[PDB]
Amino acid sequence: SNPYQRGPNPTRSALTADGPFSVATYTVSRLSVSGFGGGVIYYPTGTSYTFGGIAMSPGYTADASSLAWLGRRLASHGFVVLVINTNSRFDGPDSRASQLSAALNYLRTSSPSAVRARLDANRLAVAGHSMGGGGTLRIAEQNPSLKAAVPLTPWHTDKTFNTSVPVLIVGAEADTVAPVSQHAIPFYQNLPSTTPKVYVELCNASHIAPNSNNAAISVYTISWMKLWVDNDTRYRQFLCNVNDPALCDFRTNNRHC
Ligand SMILES: [Cl-]
């Protein structure tokens, strides 16, 4: 049962470190692509399986290197992950959405044969930090064929996204760049009632929590991607009946349980 199932039965511990798949990397040069600034693809190797794909945007003034740990973490659990660079480090959230859109098309159509061999392009998702997280919300509204969206400490001036794509938002309690009261929480609350949604708030965390190895971000991001991109109900346990001392808030409409 479940053709998209990959990897062993998960434990919490295992989701806080790199997973069972060997990871290859491919550098997408800036000038090689139109529509975004290149980036790095992290993808499984030493395996004959295909996997869902994820495009991920860094935040305002940041490089793809700021999410390298997470691109590799996700790939090692069984995903093809393209972390983009943006045309300009100064690009806003809606520009980042357009670039995510270009990056997804690139992954499907134009990426190296070794990457395409590992990709099931029928199953794609998005994630992003800060302004990249605002871009993640925007693209989830523009393209409801996506399987999931994970905005990390998101920032956007638009607060309402009418998307049917399942969304998990990570807020940071002590974020002064994108305060959760103005950004993450409004975004959560304003998503449709009928859309599966989760909000987790990291205790004592700042806006840069996403930029280094973070156990909570790892567990929640892997679990949401597995649940929605792979239909992998083994990951429900991490997202349901949650009692996590790393969290200082948790909200859900419990559609995923
Ligand atoms: Cl380019």
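All residue numbers given for chain A refer to Swiss-Prot; the residues shown span 36-292 in order.
Recorded method for this deposit: X-ray crystallography, 1.5 Å.
Yeah, the Cβs are placed from backbone N, Cα and C, and that goes for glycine too.
Around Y95 (poly(ethylene terephthalate) binding site), the C-beta neighbours below 8 angstroms that are at least 6 residues distant in the chain are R124, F125, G127, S165, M166, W190. The poly(ethylene terephthalate) binding site annotation in Swiss-Prot covers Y95, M166, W190 and rests on similarity to another entry.
Swiss-Prot documents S165 to A as a published mutagenesis change and attaches the note Loss of catalytic activity. Cβ contacts within 10 Å of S165 (mutagenesis position), excluding its own Cβ and spanning all protein chains shown: 30. Reduced to three states, the DSSP call for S165 (mutagenesis position) is coil.
If you look up Swiss-Prot, you'll see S165 marked as active site, nucleophile.
The active site, charge relay system feature in Swiss-Prot is assigned to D210 (among others); the stated evidence is a curator's inference. According to DSSP, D210 (active site, charge relay system) is assigned to coil rather than to any helix or strand. Taking Cβ-Cβ distances under 8 Å and a sequence gap of 6 or more within the same chain, the neighbours of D210 (active site, charge relay system) are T188, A219, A240, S241, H242.
Summarising the annotation, Swiss-Prot assigns active site, charge relay system to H242 (among others) and lists a curator's inference as the type of evidence. Reduced to three states, the DSSP call for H242 (active site, charge relay system) is coil.
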If you take the centroid of the Cβ atoms of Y95, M166, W190, the listed poly(ethylene terephthalate) site, which other residues of that chain have their Cβ within 8 Å of it? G94, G127, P128, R131, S165, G167, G168, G169, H191, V212, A213
Tell me, if you would, which residue among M166, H242 (recorded positions) has the fewest other CB atoms within 10 Å in the structure shown? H242
